Amino acid sequence: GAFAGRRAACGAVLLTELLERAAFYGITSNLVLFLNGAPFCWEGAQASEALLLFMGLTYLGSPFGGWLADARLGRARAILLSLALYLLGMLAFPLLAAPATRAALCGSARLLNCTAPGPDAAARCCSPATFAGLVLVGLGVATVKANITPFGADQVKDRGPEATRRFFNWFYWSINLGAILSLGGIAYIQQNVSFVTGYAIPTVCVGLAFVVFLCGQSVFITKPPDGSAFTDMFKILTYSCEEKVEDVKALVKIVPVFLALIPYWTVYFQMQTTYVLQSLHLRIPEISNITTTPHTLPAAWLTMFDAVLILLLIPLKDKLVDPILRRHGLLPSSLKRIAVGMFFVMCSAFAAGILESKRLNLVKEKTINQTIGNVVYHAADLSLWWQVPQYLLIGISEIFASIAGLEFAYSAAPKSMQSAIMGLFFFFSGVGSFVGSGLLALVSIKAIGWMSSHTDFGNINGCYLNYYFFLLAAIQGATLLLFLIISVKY
Amino acid sequence: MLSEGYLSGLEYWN
């Protein structure tokens, strides 16, 4: 009875979570490729900062979305409206993807003053539609991410704690499985079959999630708003210019580590976007066995390799590291693990810098033409298997740094402020993505300039991206050294 | 990002 009922409820919640994670990892994977493939093809780092700002907007709206949810509006209704806007955006995107609807919705180049000879005119034309789609999708997924975890949490919590542990083990497993399946199938479809259907499958996915969450609401267990103590912390902060001491301790303990982690999430999302771009400009193998115009090995498949290594490591990582690191001459602490993760990501960024330098030195001699997607990409004879080292380093650093940061944040904060520190974590991750996009904008602009070439759409093979990678690596190393120095005086 | 898993997790394992 109760078993079956709560099981159906949490299974519906799990299906919605899997489908939303699937749609997210699907759209975010090949966004850079399609942003330069479609006739509104942007200019390289332009699409890179577009994806960076998308991720930053998601992670910035997450805390504000949770506040708005636990605010006047109802949590379940909040998730409903979030999924509605998410479906709106994931339906708007295939309209951009389909030629007829592309021409229809965006607008002809003769009306929006797009008569300038060059591909930049179509970009000026179709920029607002894509940006609106991106902002809608970002707000939707932000609210969904902020809301879905506490939702199933209270859905299961009523009975017992072991039920919550089992349900959230299932939650982690479903999230990772959805990530893997989405990456694989959706990226393969997008890159090797059709961008149209490649985006349309996320659409029907979001539709299924929305309808199952709507029909679940009838048999769900709703929860009235509690008060969203973010308003309390905001009131305290603006008036300063028993919750007082807890608030001040929580903030003073949380803000420094997350400030140090801001450049880390910067370089993480930069990993994502610019390594997708670099693999597009690196050498891609051929699956042309039964295929004409060979199916390309996806950078999203490389990200799947990363994530499946995360999956294989994390439990084994615990099981082997903990008992041995207990009796070790290299004893680990939360801050020391964050420092180790920062050093690993610095090494990965250095490796990426050397890889880009070698790629430039090689393309300076000769050039090949591998048609990834629907547009050609000039590349050099250097397989992308050299990105696997830096991807592995970034993955192990992900594990170390993020898990240590969350452990320290939770162990150094009261119980009630757990949602507040989670919101602040996602907020600082969004801040990191925004800082990354800003740094890219700064290195790209002609004011001082390191890689402009007046053409960044497909001619990045002459641009100096390795200088920007080394600048990011140097910033990360400076933050790591500062964290080391603060670790001494504390 | 990819570990939102173990992160909600810390939360409740807690």
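Chain A is numbered as in Swiss-Prot, which gives 28-268, 309-557 for the residues shown.
Cβ atoms are placed via backbone N, Cα and C, with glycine included.
The following features are taken from Swiss-Prot:
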MUTAGEN   A:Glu44 to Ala  Does not affect interaction with TASL
MUTAGEN   A:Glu47 to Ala  Does not affect interaction with TASL
MUTAGEN   A:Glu465 to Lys  Abolished transmembrane transporter activity. Abolished interaction with TASL
With a gap of 40 unmodelled residues, how many angstrom separate the Cα of A:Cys268 from the Cα of A:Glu309?
19
Under 8 Å Cβ-Cβ from A:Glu47 (mutagenesis position), six or more apart in the same chain: what's there?
A:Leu110, A:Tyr113, A:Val168, A:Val171, A:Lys172, A:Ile175, A:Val233, A:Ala236
Using Cα coordinates, what distance in whole Å links A:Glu44 (mutagenesis position) and A:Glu465 (mutagenesis position)?
22
Check each of A:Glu44, A:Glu47, A:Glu465 (the mutagenesis positions) against chain B and write down, in sequence order, those whose C-beta lies under 8 A from a C-beta there; write 'none' if there are none.
A:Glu465
Looking only at Cβ atoms, how many others are within 10 Å of the one on A:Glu465 (mutagenesis position)?
24
